[PDB]
Amino acid sequence: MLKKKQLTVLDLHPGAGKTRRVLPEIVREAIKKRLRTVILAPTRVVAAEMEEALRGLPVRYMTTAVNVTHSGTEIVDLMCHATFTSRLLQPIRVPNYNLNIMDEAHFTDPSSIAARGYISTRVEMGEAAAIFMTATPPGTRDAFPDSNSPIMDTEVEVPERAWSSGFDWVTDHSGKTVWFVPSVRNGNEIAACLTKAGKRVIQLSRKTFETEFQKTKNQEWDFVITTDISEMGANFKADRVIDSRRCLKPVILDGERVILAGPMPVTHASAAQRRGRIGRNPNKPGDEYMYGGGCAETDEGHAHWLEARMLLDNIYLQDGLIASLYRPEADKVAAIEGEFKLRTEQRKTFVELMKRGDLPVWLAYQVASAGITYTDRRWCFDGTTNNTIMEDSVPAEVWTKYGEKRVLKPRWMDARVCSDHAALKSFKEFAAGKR
Ligand SMILES: CN(C)S(=O)(=O)c1cccnc1
């Protein structure tokens, strides 16, 4: 795998030991061969798990989730998928790693797709070797892969709202359950219904992941209500996975706006990843997997593949060349390589709106490509009436940096900035000039 010009896909089934057994072996061999190596973790929780697995080995942890200071003699760096893409975008010089290892290489966030495209272009160019570690590589059609112990699979109607009757099997369980819901808002309703019936619930989402996940290990619980984020390495000591098999799809309508379509079916990779959370202990067979719909290839036409092209177009590779997306996923979007390449000063705005402004990729590109400087927020208020952001079924209001009260009405509308109370609270601070 380590020899140059080779992209290796390590597709061992969920729970085989790719992060606690296979990864330290590759690292020892890379250190022995003097290969400058990068290890890419999907999340900060998985970076702290990789540290336990690699403890003792000379690894430089370029993450605040690991409290280890480095000796300076390290040739292996460990960082998140987003961190890698972020430094490629920023004027910081990234070493030309001889070996690139991506764990959970199935992650569909725009920064993970872009990192796969950048790394695979380098392998294609004959400049590096790479290992993509995932039970579900891009293109997998098996939602029921092999496991460490037998799993009871059951097609069942799974509730997506609070209930007063008809779903006894959900509450008549004396064990631990990981329930994959389509959205934070859908999960809040089910969590409230389970709490009312006397259950201890923990809710996990992208924004709360490195705070609430610790609660699964520290306190007793009955259910974990989670979105698709727990598909990327999150391990639990549970005996049941309830899977709605639904998810929200960010879609770009007429190149003018972004909506959150669905709930709609998850891909086979996501259904396999969600089921893979159980059936992991060979001494405890009979972990149940209750699924509530079918699978469809909803990754085609999804905004993350377009956003990844927006990132890759603004990353230097070699002269005027631009990195292509990783081949098994290059057709999920219809895009010309280079069409989103911004000029030097606008690219600087694009990066800041994402890193400091915390705006979704698509939205950041809309603003930066219009010649708007980072701190200019007039666009948050000069959109049409249909772009009015509503909070509590009434127009949201912010105090502008000028001391004036205004209705939130953005020139470009992206549903991700107001898909829950936390996203809208964060966007209101942005529109007010607070960051
Ligand atoms: C094998 N590893 C434990 S892992 O965390 O890389 C993983 C887990 C489940 C599915 N795919 C990969």
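Using Swiss-Prot numbers, chain A covers 1681-2115, in order.
Going by what the header records, the deposited coordinates were determined by X-ray crystallography, 2.1 Å.
Backbone N, Cα and C atoms are what each Cβ position is placed from, and that goes for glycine too.
Per Swiss-Prot, these features apply:
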type: BINDING; residues: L1692, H1693, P1694, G1695, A1696, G1697, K1698, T1699; note: ATP binding site
type: DOMAIN; residues: 1830-2009; note: domain 'Helicase C-terminal'
type: MUTAGEN; residues: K1887 to R; note: Diminished RNA-unwinding capabilities
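Shown on the structure are the features that Swiss-Prot records.
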residue	record	contacts (Cβ under 8 Å, 6+ apart)
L1692	ATP binding site	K1698, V1702, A1815
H1693	ATP binding site	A1815, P1825, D1826, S1827, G1956
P1694	ATP binding site	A1815, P1825, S1827, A1952, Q1953, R1955, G1956, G1959, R1960
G1695	ATP binding site	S1827, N1828, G1956, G1959, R1960
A1696	ATP binding site	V1702, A1815
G1697	ATP binding site	none
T1699	ATP binding site	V1726, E1729, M1730, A1733, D1783, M1813, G1913
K1887	mutagenesis position	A2102, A2103
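Cβ neighbour count for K1698 (ATP binding site): 20 (other Cβ atoms within 10 Å of its Cβ, all protein chains included).
Other residues of the chain with a Cβ within 8 Å of the Cβ centroid of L1692, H1693, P1694, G1695, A1696, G1697, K1698, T1699, the ATP site, are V1702, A1815. Proximity to ligand 1 at the level of Cβ atoms, with a cut-off under 6 angstroms, picks out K1698, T1699 from the recorded positions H1693, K1698, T1699, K1887.
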